[PDB]
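Participant: Below is the structure I would like to discuss, written out as structure tokens.
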Amino acid sequence: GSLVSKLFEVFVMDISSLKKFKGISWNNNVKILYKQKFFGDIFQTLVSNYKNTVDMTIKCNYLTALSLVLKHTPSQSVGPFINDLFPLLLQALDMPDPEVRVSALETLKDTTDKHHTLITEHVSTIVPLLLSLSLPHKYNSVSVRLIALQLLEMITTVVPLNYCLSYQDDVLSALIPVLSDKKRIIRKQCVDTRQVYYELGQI
Amino acid sequence: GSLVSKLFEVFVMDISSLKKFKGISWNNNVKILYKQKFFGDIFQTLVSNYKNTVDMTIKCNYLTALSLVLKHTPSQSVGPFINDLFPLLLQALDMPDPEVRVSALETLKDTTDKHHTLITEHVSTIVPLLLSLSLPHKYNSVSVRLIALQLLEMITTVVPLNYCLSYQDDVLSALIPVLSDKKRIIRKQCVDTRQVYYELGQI
Amino acid sequence: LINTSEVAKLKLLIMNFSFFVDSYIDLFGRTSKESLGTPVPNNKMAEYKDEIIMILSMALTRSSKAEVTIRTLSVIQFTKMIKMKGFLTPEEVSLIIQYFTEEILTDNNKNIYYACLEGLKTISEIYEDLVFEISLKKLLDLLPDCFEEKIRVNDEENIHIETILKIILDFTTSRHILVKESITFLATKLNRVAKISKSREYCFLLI
């Protein structure tokens, strides 16, 4: 099941060779609805199984499978599944592949844009996880840290000032290797993140 | 002069060991105004020399030197020099180091935020250069392409709709390896860039 | 309209000519691929066509390499004068193509570089065989037998081996004869640099 979970991304990917390309019409039996349909067939069972699972292996499998499915399906096109996805969504924020990282960061972006009760009830949990994402690591690429900055900004904008005032100093302190890392868009955006956090806390 | 130009970044950098750090006061003869002052001493002569130069080598030296100086000095803190910098600013958009790339992209961001006559008169020149920046290349990192996307958005926002309508299809067409590259923040932001360009052109 | 190489006098001459080309266009017409050689019956610009051709030729070429505005306006007025229905002979556009190619390989100045690219692309969309014969074939000939050589345009100025590939990528994007013959020649050079030469990046770039 672990191998199947890590290989389960294959079901949902682009082809670049078999779609209803302009010109050709005899290309294949193309159906664009495969992505969404597959998500609607996979997600629900996966999440029910994850909430009905105990150990390292099988829960890691469920997280990896649902993440590798959600990574290729557009996050904004899968809305009804977001609510039950929020637990595994928060789960998928710590694992080696930056692909699932960018995917789950995008999905929290869309969720906090749409959902706010989940964000308000789960901010005390999400914030240090985004902090660890923003920390330099063998798994946190410069782009991954940049995306953690973007999600930090988005969740600070969505969450009311009450919780955001309580989570200003940690972001201001645990970002020093991000506004001084190898790339500079990472540095510029970390400077901007620090400044925006400081101005939101001071006001 | 080429070696001096490529080494000329050293004059302006952070130290991380000799500044007026909190606590210590006997650290050094610290002056924070070194960056800006150095820019004001370097830029002008450099640009006059570049406009008074002919060949591969010496003009490349002037571009590299001014770029390696502007990269460490904050772009928004050097305002009066932007106007004469715009020619070498446009020049610095094609060279191997992604450091000068991010720096010059930031500087066009600040310029087009402030200057608009230069942007309107130079859009027909800048747009295909940003397109080549957005193209995958041995010198265009995924972050570099992301920044080219950001500058494309910023210049499309600043330039009136008249020129922006004329530069919609090229951005929509020459971005296919960016919303499908290895990273996905690059992919997500290229999808967003394509969508925003399409909605701006269609309206 | 007096011969002059001074930046001010020549620049004002060129920007004046930029309005007379528009007047001529509005009075007579513009190019079609069938009207590439057909001239309009009568005008006074025909009596001055030699003078404007000469002034544009000396404004782009036989001029210093530091001219950015002068050479940009030169190639722009060259292209605009080409844009008239059969008022310039294939010899004139051949000379203009040669000027564009020489000044684009000699100078790296991205002003003149991209302005010459624009002129060559407009000639390609208005003159298939002309550009394919003068510019494209020459550019395909600059590249040598072996990879990682200095493409010696002339005695001093040289371009990179990938410069020819980039120029090929620039135009021929909508020119049937150009693109087909370019694909054929690039395949020929791919085969040649794989057989008589030992290169990987050149084969990769060509394919």
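Per Swiss-Prot, chain B residues shown: 827-1029, in order.
Using N, Cα and C of the backbone, Cβ positions are placed for all residues, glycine too.
Okay, so Swiss-Prot annotates it like this:
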- B:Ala930 to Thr: In strain: SK1 (VARIANT)
- B:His963 to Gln: In strain: SK1 (VARIANT)
- B:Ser969 to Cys: In strain: SK1 (VARIANT)
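Give me the structural setting of these features: burial, nearby parts and distances.
Facilitator: Under DSSP, B:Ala930 (variant position) is assigned to a helix (H, G or I) in the three-state scheme. Residue environment of B:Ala930 (variant position) contains 29 other Cβ atoms, counted within 10 Å of its Cβ in all protein chains.
The local packing around B:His963 (variant position), expressed as other Cβ atoms within 10 Å of its Cβ over all shown chains, amounts to 14.
Taking all protein chains in view, 23 other C-beta atoms sit within 10 angstroms of the C-beta of B:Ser969 (variant position).
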Participant: If you measure B:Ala930 (variant position) to B:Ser969 (variant position) at Cα, how many Å is it?
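Facilitator: So the alpha carbons of B:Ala930 (variant position) and B:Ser969 (variant position) sit roughly 14 Å from each other.
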Participant: Do the variant positions B:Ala930, B:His963, B:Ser969 include any whose Cβ comes within less than 8 Å of a Cβ in chain A, and which?
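Facilitator: Qualifying residues, whose Cβ lies under 8 Å from chain A: B:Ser969.
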Participant: How long is the line from the C-alpha of B:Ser969 (variant position) to the C-alpha of B:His963 (variant position), rounded to the nearest angstrom?
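Facilitator: That comes out at 12 Å between the alpha carbons.
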